[PDB]
Amino acid sequence: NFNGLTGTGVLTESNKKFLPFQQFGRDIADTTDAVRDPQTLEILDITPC
Amino acid sequence: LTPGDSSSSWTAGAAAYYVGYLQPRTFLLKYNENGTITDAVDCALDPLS
Amino acid sequence: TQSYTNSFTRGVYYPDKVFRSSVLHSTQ
Amino acid sequence: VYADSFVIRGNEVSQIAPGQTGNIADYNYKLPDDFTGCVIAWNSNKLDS
Amino acid sequence: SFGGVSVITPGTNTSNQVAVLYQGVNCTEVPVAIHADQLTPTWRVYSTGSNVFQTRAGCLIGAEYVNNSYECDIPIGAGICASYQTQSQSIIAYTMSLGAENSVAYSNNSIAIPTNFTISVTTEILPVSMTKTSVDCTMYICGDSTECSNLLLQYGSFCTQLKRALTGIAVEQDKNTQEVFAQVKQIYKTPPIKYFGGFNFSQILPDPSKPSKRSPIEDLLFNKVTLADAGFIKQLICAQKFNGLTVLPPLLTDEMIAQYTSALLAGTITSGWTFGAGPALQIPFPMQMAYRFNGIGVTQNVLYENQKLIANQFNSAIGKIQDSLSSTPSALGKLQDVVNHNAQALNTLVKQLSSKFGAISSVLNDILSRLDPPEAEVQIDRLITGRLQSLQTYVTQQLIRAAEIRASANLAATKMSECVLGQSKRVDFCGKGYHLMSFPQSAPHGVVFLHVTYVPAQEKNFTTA
Amino acid sequence: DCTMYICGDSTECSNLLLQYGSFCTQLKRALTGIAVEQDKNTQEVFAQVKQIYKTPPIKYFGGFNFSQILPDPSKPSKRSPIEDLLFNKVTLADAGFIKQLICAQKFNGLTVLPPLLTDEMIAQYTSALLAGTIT
Amino acid sequence: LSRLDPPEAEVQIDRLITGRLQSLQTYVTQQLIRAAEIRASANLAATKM
Ligand SMILES: *[C@@H]1O[C@H](CO)[C@@H](O[C@@H]2O[C@H](CO)[C@@H](O)[C@H](O)[C@H]2NC(C)=O)[C@H](O)[C@H]1NC(C)=O
Ligand SMILES: *[C@@H]1O[C@H](CO)[C@@H](O[C@@H]2O[C@H](CO)[C@@H](O)[C@H](O)[C@H]2NC(C)=O)[C@H](O)[C@H]1NC(C)=O
Ligand SMILES: *[C@@H]1O[C@H](CO)[C@@H](O[C@@H]2O[C@H](CO)[C@@H](O)[C@H](O)[C@H]2NC(C)=O)[C@H](O)[C@H]1NC(C)=O
Ligand SMILES: *[C@@H]1O[C@H](CO)[C@@H](O)[C@H](O)[C@H]1NC(C)=O
Ligand SMILES: *[C@@H]1O[C@H](CO)[C@@H](O)[C@H](O)[C@H]1NC(C)=O
Ligand SMILES: *[C@@H]1O[C@H](CO)[C@@H](O)[C@H](O)[C@H]1NC(C)=O
Ligand SMILES: *[C@@H]1O[C@H](CO)[C@@H](O)[C@H](O)[C@H]1NC(C)=O
Ligand SMILES: *[C@@H]1O[C@H](CO)[C@@H](O)[C@H](O)[C@H]1NC(C)=O
């Protein structure tokens, strides 16, 4: 429930280059792939079950 | 650095100044692996474009 | 000193605030 | 989140709708067709008396 | 007045000059000049009066006519073809050349008989199978949502058919290689010592020095052809297919296929064509080649008197074929396009998911979480019917592609049953010219034939009665 | 052309169709797949020979009469007499070559491209394929 | 269009758009099958030739 974005999967650390204005990561499906934790400002990752 | 003359109609004269106008166009942009834009081509310049 | 020159390639700005990588997205 | 608040004729409830034109819906108040949200109204007899 | 616009260009890494063809219109009218807000192509860079040429398919701008006759590279139409040329460089359009003019000396009593010949080797490339695929309705359309599934079951059996059809296609694909390759009951083995009367076969037999045990030509073919997804421990775009799209692995891995090819090679270089009919029989190679000449109306004495030269010619051709296959820009077009078509189809199928289809959004979770159900089933219904329509086209085209591949596989099976396992009399079937032999080789989703043929040479006239 | 057929001269229709994704790149790739293929069939059926042969001057062949299949130079198109019946018997509808009333009614994106091998150089292959098989 | 406002003209057009799209898809689907047998007939001519 990262500010919405209901889903399910696996969360793990990433090595992305999220710029200070960059918030959400996407792949070529218009589906989320990387998200930043609002409460810690950390670059997570989402992996399907 | 503001000297006076009557330059116009495709001349060259120092101003420390630039201006341009925007138009509605379609662009094709590429993203580097870092996530940084590096190249872009507009579709309404040449047939090759 | 009004004068006319060429702009070459300049003015590309991020059209969206979503991360991409190795993509060829196109926008109008 | 934005809240616009004004008092109007109660017979123009229909004119308070995206894409709906009228005496006040063409020059006074313009409703974009992409409005998501809700509108709340109530009788104002004790309000304007 | 309106029409289409087409762009003729050479490789962008070679030059940046272009030409423009306006489809079926006359340069007398609006292509003659362009004004602002008058033509949808806004750029008025072309003078619309420089080197204007008229063609039966529409007048062409940006290339000048030449009255020469060359074999043409980029076909424009109505017999007019364009190509790059040096004046200092530009693009020209001209008239196609049907070939080199020649005439014959027919007369009452003159006949021309050849005095020399040439053993030649040509190649042939054929697809035999494609990449299997199996997909899920439940996760492609209504991925991870109970109510979406309960709405999907309401449309009846629109999903059992899709799975059944895809499984049938996969099974037929697995049968194709079996019927093409399994022509031998017993796996043979190469002779222990490899001497064949001057004929040098080391370029096509397996090489035990390498771990994979594949011939050098096989190695070139495997390295040149590049594959995207082989469906092995999938666990970037290859892994982005976690929306329901799988890839199953072929039944016969590329180690028995090598053994099948080696068995066919050994049987055809130690037994001739007997092992295609009954028990394999031993016969020395020069005698086999003598009989294969005997099969085209040439007495065996020529082979027995010129064996050294024949072997040298065959060795030279074998050596040259590897270099020609190596240095060519693109000769394996068919297999590459077979891979590319499937990859593009899957990419389009995946990308179709990010389409509103008239719905408010393309994210099922958000739409089913943000709205009270009565409208949720309406929106989900629109999304479901759109996605189902997108899915049906995929199997519809898959069936046709599978049918075409089946026709090609049948042709390859016939060619291997006829040319390889015996000399073939069908002209222009087993190689240009009179046919001598064939050799098979594997390639990722396909086969390659080396046809060894016999072509006449310098001739002399005589008077006949 | 998708836009011409469906959304005839309508910006609002053109904008709305963009929602349906790529239901038109496929409809253009599929038809250009057919168009390329057709120009390849007429190459395999006819262009078997790399060269072009010329019929000998005197049309005597030991008593056989080949006048009805060898081309007659008198006609402007240099076609053999038999195929003249072929063109008269066959009643072609339209070739789409500058159609400019039913043929003009297809001014709805239904263009008809012309073949690469015009039906004049097709005869030369037919002449070559036949002039070399009689001498 | 001249008889409708933007609100439901979108829907009425949307009824026509899917009407012709499904109609056009039938054309190409039949062309491919027709063009399949010709290739099965051209390949018979080349062999016979
Ligand atoms: C000998 O053979 C040559 C070539 O095979 C014949 O010469 C050709 O004759 C035709 C007759 O029209 C000419 O068009 C060619 O240009 C000739 N070719 C060459 C290379 O000369 C010749 O007719 C044959 N017979 C004799 C008696 O020479
Ligand atoms: C038939 O063609 C072959 C083609 O090679 C000729 O072989 C050449 O013969 C010359 C003369 O002896 C040698 O110098 C060459 O090295 C040979 N070529 C090769 C590849 O070995 C042969 O001479 C021709 N025969 C006739 C009668 O013309
Ligand atoms: C013809 O056969 C001989 C042996 O019977 C091959 O000889 C060696 O083959 C290796 C394979 O790459 C080469 O690296 C050596 O240079 C060859 N030695 C000599 C002395 O030639 C020979 O390669 C075979 N011919 C071909 C074309 O492969
Ligand atoms: C891109 O990332 C690589 C590895 O993370 C790094 O070496 C390189 O400097 C980066 N380039 C940038 C940030 O422009
Ligand atoms: C185009 O040709 C040049 C050779 O000058 C080569 O370096 C380049 O890689 C070529 N382009 C592509 C896409 O391979
Ligand atoms: C095309 O232009 C030529 C130029 O003279 C003209 O004669 C011809 O009639 C035009 N074609 C049509 C269909 O009008
Ligand atoms: C090219 O050939 C044509 C024949 O159609 C001739 O008329 C012309 O003079 C030649 N030379 C040119 C076009 O420079
Ligand atoms: C063959 O001989 C006959 C008898 O003289 C002659 O009429 C005929 O023209 C000859 N053939 C050719 C092709 O000239």
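Here Swiss-Prot sets the residue numbers for chain E, with the shown residues being 591-677, 689-836, 849-1078 in order.
Just so it is clear, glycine is given a Cβ too, placed from its N, Cα and C backbone atoms.
The mutagenesis experiment E:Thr676 to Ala is recorded by Swiss-Prot, whose note states: Partial loss of O-glycosylation by host GALNT1. Within 10 Å of the Cβ of E:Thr676 (mutagenesis position) there are 6 other Cβ atoms, across all protein chains.
As a natural variant entry, E:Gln613 to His appears in Swiss-Prot alongside the note: In strain: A23.1. E:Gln613 (variant position) falls outside any helix or strand according to DSSP and counts as coil. Taking a C-beta cut-off of under 8 Å and a sequence gap of six or more, E:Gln613 (variant position) has these contacts in its own chain: E:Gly593, E:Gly594, E:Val595, E:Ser596, E:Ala647, E:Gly648.
Swiss-Prot documents E:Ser704 to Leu as a naturally occurring variant and attaches the note In strain: Omicron/BA.2.12.1. Annotation for E:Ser704 (variant position): no same-chain Cβ neighbours under 8 Å separated by at least 6 residues are found.
Taking the Cβ of E:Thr716 (variant position) as centre and 10 Å as the limit, one finds 9 other Cβ atoms among all the protein chains shown. Annotation of the natural variant E:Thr716 to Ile in Swiss-Prot: In strain: Alpha/B.1.1.7.
E:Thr859 to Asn appears in Swiss-Prot as a known natural variant, with the remark: In strain: Lambda/C.37. Listed in sequence order, E:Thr734, E:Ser735, E:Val736, E:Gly832 are the same-chain residues at least 6 apart in sequence whose CB falls under 8 Å from the CB of E:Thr859 (variant position).
According to Swiss-Prot, the naturally occurring change E:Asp950 to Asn is described as follows: In strain: Delta/B.1.617.2, Mu/B.1.621. Summarising the environment of E:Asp950 (variant position), the number of other Cβ atoms within 10 Å of its Cβ, over all protein chains shown, is 11.
Looking at Swiss-Prot, you'll find the natural variant E:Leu981 to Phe noted as follows: In strain: Omicron/BA.1. The C-beta environment of E:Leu981 (variant position), restricted to residues of the same chain at least 6 apart in sequence and closer than 8 Å, consists of E:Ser746, E:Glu748, E:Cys749, E:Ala989, E:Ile993.
Cβ-based neighbour count (10 Å, all protein chains) for E:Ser982 (variant position) stands at 13. One entry in Swiss-Prot concerns the natural variant E:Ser982 to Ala. Its note says: In strain: Alpha/B.1.1.7.
Listed in sequence order, the residues of the same chain lying 6 or more apart from E:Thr1027 (variant position) and placing their CB within less than 8 Å of its CB: none are present. Among the sequence features in Swiss-Prot, the natural variant E:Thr1027 to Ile is noted as follows: In strain: Gamma/P.1.
According to Swiss-Prot, the naturally occurring change E:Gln1071 to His is described as follows: In strain: Kappa/B.1.617.1. Note: E:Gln1071 (variant position) has non-local neighbours E:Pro715, E:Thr716, E:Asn717, i.e. same-chain residues 6+ apart with C-beta under 8 A of its own C-beta.
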Quiz item: Taking just the CA atoms, what is the gap between E:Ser982 (variant position) and E:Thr676 (mutagenesis position) in Å?
Solution: 65
Practice problem: Could you tell me which three-state DSSP class E:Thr859 (variant position) falls into? | Solution: strand
Quiz item: Rounded to an integer, what is the Cα-Cα distance in Å between E:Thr676 (mutagenesis position) and E:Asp950 (variant position)?
Solution: 32
Self-check item: E:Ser704, E:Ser982, E:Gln1071: the variant positions whose Cβ falls under 8 Å from a chain F Cβ
Solution: E:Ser704
Quiz item: What does DSSP call E:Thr676 (mutagenesis position) in the simple three-state scheme?
Solution: strand
Quiz item: Which recorded positions (E:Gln613, E:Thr676, E:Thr716, E:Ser982, E:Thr1027) come close to chain A, taking a Cβ gap under 8 Å as close?
Solution: E:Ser982
